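Chemist: To start, I am sharing the structure in question, which I have written as structure tokens.
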Amino acid sequence: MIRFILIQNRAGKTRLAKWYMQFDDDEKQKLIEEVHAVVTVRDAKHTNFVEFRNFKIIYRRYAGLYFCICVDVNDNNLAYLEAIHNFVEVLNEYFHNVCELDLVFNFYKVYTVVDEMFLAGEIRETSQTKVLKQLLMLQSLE
Amino acid sequence: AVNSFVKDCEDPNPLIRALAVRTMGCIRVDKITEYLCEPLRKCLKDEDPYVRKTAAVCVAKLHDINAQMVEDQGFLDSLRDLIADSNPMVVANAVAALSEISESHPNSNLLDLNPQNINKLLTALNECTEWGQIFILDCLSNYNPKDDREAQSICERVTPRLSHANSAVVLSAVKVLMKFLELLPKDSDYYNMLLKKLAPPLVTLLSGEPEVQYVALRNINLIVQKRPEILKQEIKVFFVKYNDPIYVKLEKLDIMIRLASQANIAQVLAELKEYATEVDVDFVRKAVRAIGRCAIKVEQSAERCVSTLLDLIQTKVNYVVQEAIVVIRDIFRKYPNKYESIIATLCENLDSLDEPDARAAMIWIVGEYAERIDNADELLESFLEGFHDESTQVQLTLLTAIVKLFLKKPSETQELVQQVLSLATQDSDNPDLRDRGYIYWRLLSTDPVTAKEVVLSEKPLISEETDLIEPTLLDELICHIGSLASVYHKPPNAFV
Amino acid sequence: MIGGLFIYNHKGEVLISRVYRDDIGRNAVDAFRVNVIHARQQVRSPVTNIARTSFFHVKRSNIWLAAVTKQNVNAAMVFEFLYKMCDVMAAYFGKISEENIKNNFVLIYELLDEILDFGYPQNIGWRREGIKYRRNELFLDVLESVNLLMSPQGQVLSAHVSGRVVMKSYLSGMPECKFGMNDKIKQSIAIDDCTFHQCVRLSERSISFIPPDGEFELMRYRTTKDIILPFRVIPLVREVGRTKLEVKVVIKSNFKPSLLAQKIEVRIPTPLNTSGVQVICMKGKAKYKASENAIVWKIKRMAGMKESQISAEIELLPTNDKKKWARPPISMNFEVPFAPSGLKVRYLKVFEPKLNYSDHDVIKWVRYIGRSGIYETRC
Amino acid sequence: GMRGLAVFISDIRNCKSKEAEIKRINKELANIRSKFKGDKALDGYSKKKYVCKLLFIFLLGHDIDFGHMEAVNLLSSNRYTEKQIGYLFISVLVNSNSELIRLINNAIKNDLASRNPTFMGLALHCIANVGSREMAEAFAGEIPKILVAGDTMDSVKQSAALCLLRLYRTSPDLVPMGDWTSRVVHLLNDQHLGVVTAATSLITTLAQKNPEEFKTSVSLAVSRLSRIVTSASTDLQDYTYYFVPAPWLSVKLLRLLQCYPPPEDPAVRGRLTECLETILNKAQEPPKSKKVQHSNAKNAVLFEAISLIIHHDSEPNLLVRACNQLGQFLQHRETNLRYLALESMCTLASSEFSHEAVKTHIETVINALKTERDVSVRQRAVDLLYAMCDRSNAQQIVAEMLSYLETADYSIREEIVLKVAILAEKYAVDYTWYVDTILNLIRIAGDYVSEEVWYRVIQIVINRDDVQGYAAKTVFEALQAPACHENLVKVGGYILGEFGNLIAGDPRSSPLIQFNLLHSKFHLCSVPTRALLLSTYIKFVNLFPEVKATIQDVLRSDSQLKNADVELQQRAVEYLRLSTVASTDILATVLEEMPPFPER
Amino acid sequence: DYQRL
């Protein structure tokens, strides 16, 4: 099952982290620096599968973005990679133009979307169109 | 391109020739060496300092790869003869090549140098610049003086050399001359006037960037450990100013300790008093270490520093208390049976032990003054909870302290020594610890009569030896002062 | 010797990289980026070694200078080489900036290929013969830096001056120069120590040479004794309960009354718990800055053998009063038009035997510019 | 829309070095406390903007210390946005409180009695994302009431199922096993595939923990697999990504089946075989979408099918075909394909029917290791060899992997050395070869070996008896090397100091030569090292009084007697005093041969 | 300032 979720830039500024089990802040932050160190040294021509101690990380690039995903040992990785790709697709089609400023200013919207299709460490919703419909109906009311 | 490289090596213009040689010398393939063996012969022999220098560097680069080659040895011989060249740069890069290949070491290295070559390289030193001067200097840190004649002459030859490159060339010269201090201290007094000469240039080097200050300060500390009788009373100068980088501060304090004398007690105590007020943990620890070393150095400082460290003990900061613990252990090892009253305070602040070394110091101390303490037995018994995961050194320290205390007072440590011996003999993955346990089991079961002959024997003092280094290690560093080795304080036998 | 040579900016990316040996790998530069820029453990040494890999680092502007090797070379030579690289960069394109570094690819590559091969540094040598000047003129600049640690009890704790010579010559031919100063060691001063340019000949010791064209530095020297103190600072600290401090600082002008000081800066220490300070100044302007804990009083001009002082009321916030405030020294920064060392130039015998013009054809120009180095008065 | 949050974010984000932002955030902290404590707390825009700003500040890297009851206030509100922001604050900020927990319980139980996806969704999201004890206790049987024989909004059903799964992960003990499985094993056939996914998650967890309750699902789920594997070219494009119909549910049900033994029902097994063959055959034809994601999804389904096959083990021929297909992937162009294929081969090596094929591919594994230039694959192949290790294997394996250690960067060095030691311990045929491998490795790496490995080799040596002389001879032959490591000094000093009697016969290894070598290496030592050397010297004195005069000379130096270290001085005094007597009775008595080390 | 030497 999913341990936690990371989206980071080239420098390493922390915009989003989302956990599912009890964890302290100091270990969380240090994990942030070493996962940053691991991810930042790679490039395009490497398999997106890495193993460290008791966990494994999936991390795909977009322009200048690091999207890091932490899960258990026996989960089906490339399925999660497809899920992340679909996530990026739906975020792109949402704004008609995806950018870092959308993440900065629509953080609550991102929270709602990930809650709408990521809960308790598992995929919740996979259908793009239903997500879009739910988004349209829930953005409507105040 | 290799054929084009040779053709460019045949170009009338020397620049293209040198460019081709330089380009060939950098590529590392199995056949470049044998291929450029023939062109490179007539590039070492050419009507240009540029071409000859480039070909010398390329010979150096050539020998490093795939080149044992008889023609490579002919290259070496031609280069050695080209030491007699009219270009300072050509001979500079030639001797640089020679020194580098001297690192490749089938015991047949450097191949040369004798009085004639010595005069030639003196002339080169006159007529070359920084790089070549350093190459000559560190190449000549390999000669062995036959007698005082040439040593004398070369030392006047080099003494004026407070030169343009300063740090590099000057410290290389210091390397060479420190190597060639073999003459007895009071000769025809070139020795004494050289001793007077050395202080100014050494002082001048503390005025660069903080990093060269650090490098020079490391070197100075090493030399001071080697010889304290050079900067005898310049303790005033190296006082730390309040905006140094911290490492410079630390080693400056170490040198302060190295040079404190009978006149220096007041200034040193004041100095350590303002330095103690700093907030850096390492700074404070080394400062109280310096306090302890000053205490060791003389008796009035001893009593004053004991008083100050007791004050620091009632400051209740744990780590400084443990450092002062180690300090007072050393003091008792040097000046015993004078300050035993502090042991009660130490036992009161015995709950503040969180470091293995300080715990070992308390264990050894309570072992020592078992006659003083009737209560330390219960304390060490409480410390008996951790047999494993308590570091081997602490295990050995508790073992020896307990056995000695039992030797002194067998009436109430019988079951303790049998249980600790059983634990040592039945759980030790440490072979040496198991052997030691067996030794003391076959010793306390033989006679306390001989054990007190062995164990109870008193130990000699320390006599002001703060933070010294192994002699031969220092000597081998005196072979390599200017390089990384001196700063690292550890020989190339640990890094290759 | 040296293999890879890498440079960063403050943002941390690689700017220009060239490796002269097979030993160095990308792991080196990556570890340098992570363990220096991205490591928050600040306290270090200017050099470092990890897993038998030596790293050399220095920061100028916002630019890191990285050098890596495997063998036991001398550090000073490589450091001089790095300084030379930075200085030639500054000479070639002025201010060192990221885009300024970037727009010089061909320059960087040709210089690194020429000046440096496989880690080996490659490069009358100061003046040619065809230099001509119908107006034989030279300029003298006397730059001296004063350093003082001053006690609250009125004694000089430490004093030493670093002095350098700056001269601008424009003369015809191959002038033969003899420098004359009071080297008696009656006007006379003592030279504690001195280092020279390559042109200086050893054979009182006088300087005989042929000067390099234009501006150059003849010699570097240090002075520690018989230094004329530019200023005297009088500290006075008074405690007013737990709410106020009464500190009045008096400074003495220890130079000629005919000499007017310029750009006088006095930094008066105050605790961090200072609730406020009221500034009083009869000369210049006085300011209080609670941020950096200082009182700023600046004096435009104020004559020698004179005195000036500031009346200050330092209002303290009540706090843990048991830990008393450790007073930093009173620091002053200034520029003086005279040399604190006291050096006096007897003459400068410049003769041209080749060309048929006399010494009277030389226009010799001299001025003194003294600067403050470290000038702190403990209180 | 909303502008104030944007203005705030622009203001603080566009700041210089962090000190200026610190003063800015301090001024803003003063402003926000002044607005909250004191002033008028308005309902919608004022406090909404305030709490949004505070949340942005908190996520920026700072802390929020107040406005928690005024954060519960947003939960007790009419508007969707206010409650949503309040939920955001309470979920992101969870501190040690009890009144807050009770108020959250009250609000959640009051809001759950709604009839819209929004409210129950927000409540279930709050429960699942954080979770506490009492809040899970209040809906132990309430969530089932939603999920028994009651159908709500399908997204609401998904949320309830996932929340119950999260609570069971947190509190398996506090989850009843009432008669509600029937509908759970009924709704698997439901059309909505998201509900299918959530139910499959819950069923996977529960059935893998409680096999007995969910045995009914098998036939229905395999029928779902049969219908979904070939449905249409446009069946549920709502749930179809890049021409691939529902890969995730196929993978998930394949994983689901692994909690049970091979199905008994012949129809189920036959339809499963036909379906997997169909999977193979569609994998046969070239991809219908040149974008890689099509291939990724199809190969994901394929690999999960392979996992089902390997766990349940129905067919020998199918296993060999899977091995061949994976082998084809081991040199495939795609790197991720190679990684997943090699992992699946690591799994498949355990299949004894295709283990012969795997063994024939051990050379391919070696080549892929030596051609990777990607690090990870090499230690994965090392793990594969570890799995496939027997005696002869162990032999050629350790040869190749010591070569692959002399080609190793920094760390895989040390842990592969650790497994080399344990593998030699497990598979030692001749103990001379064992110590030979130990010395070869300490030669190759040296710096990164252990402190307990040589403990273990000393234990083995002292327990093996006969090899001790050969071991000592080999050690003495080894230490004559010019470059000498410091740990080699420890091991050689101990072994020779305790067995010098056997080896001193040879003049080249005479006791004189032994002591000469020891005192030569003496100056390359740590303090524990020279303590051990002192102990070996005194034991050597026990071995041969012949050299004792020189020995007595050596430790009599000022450097040792007036040494600045406690334990070294103590050892010197002890050895000097016992050599002073040297009655040869106590000297021999105390210094025995030493009983062999018992095994831990 | 500069003065005539």
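Note that the numbers count up from 1, one per residue, in the order the chain is shown.
Method on record in the header is electron microscopy, 4.7 Å.
Even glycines carry a Cβ here, placed using N, Cα and C.
Swiss-Prot lists these features:
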MUTAGEN   D:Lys23 to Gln (Swiss-Prot position 31)  Reduces phosphatidylinositol binding
MUTAGEN   D:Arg24 to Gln (Swiss-Prot position 32)  Reduces phosphatidylinositol binding
MUTAGEN   D:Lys27 to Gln (Swiss-Prot position 35)  Reduces phosphatidylinositol binding
MUTAGEN   D:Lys48 to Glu (Swiss-Prot position 56)  Strongly reduces phosphatidylinositol binding
Chemist: Provide the number of Cβ atoms within 10 Å of the Cβ of D:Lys48 (mutagenesis position), excluding the reference atom itself.
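Modeler: Around D:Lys48 (mutagenesis position), other Cβ atoms within 10 Å: 22.
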Chemist: Are there residues of the same chain, six or more positions away from D:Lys23 (mutagenesis position), whose CB falls under 8 angstroms from its CB, and which are they?
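Modeler: Once residues fewer than 6 apart are set aside, D:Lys23 (mutagenesis position) is near nothing.
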Chemist: Given a 10 Å Cβ-Cβ cut-off, pick out the one of the mutagenesis positions D:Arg24, D:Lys27 that has the most other Cβ atoms nearby.
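Modeler: Compared across D:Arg24, D:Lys27, the most Cβ atoms within 10 Å surround D:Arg24.
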Chemist: Which of the three DSSP states, helix, strand or coil, fits D:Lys27 (mutagenesis position)?
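Modeler: Assignment for D:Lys27 (mutagenesis position) reads helix.
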Chemist: Quick one: Cα separation, D:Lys27 (mutagenesis position) versus D:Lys48 (mutagenesis position), in Å?
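Modeler: Cα-Cα distance, D:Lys27 (mutagenesis position) to D:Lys48 (mutagenesis position): 19 Å.
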Chemist: With H, G and I counted as helix, E and B as strand and the rest as coil, say where DSSP puts D:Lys48 (mutagenesis position).
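Modeler: The three-state answer is helix.
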Chemist: In angstrom units, rounded to an integer, how far apart are the Cα atoms of D:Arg24 (mutagenesis position) and D:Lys48 (mutagenesis position)?
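Modeler: Cα-Cα distance, D:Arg24 (mutagenesis position) to D:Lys48 (mutagenesis position): 21 Å.
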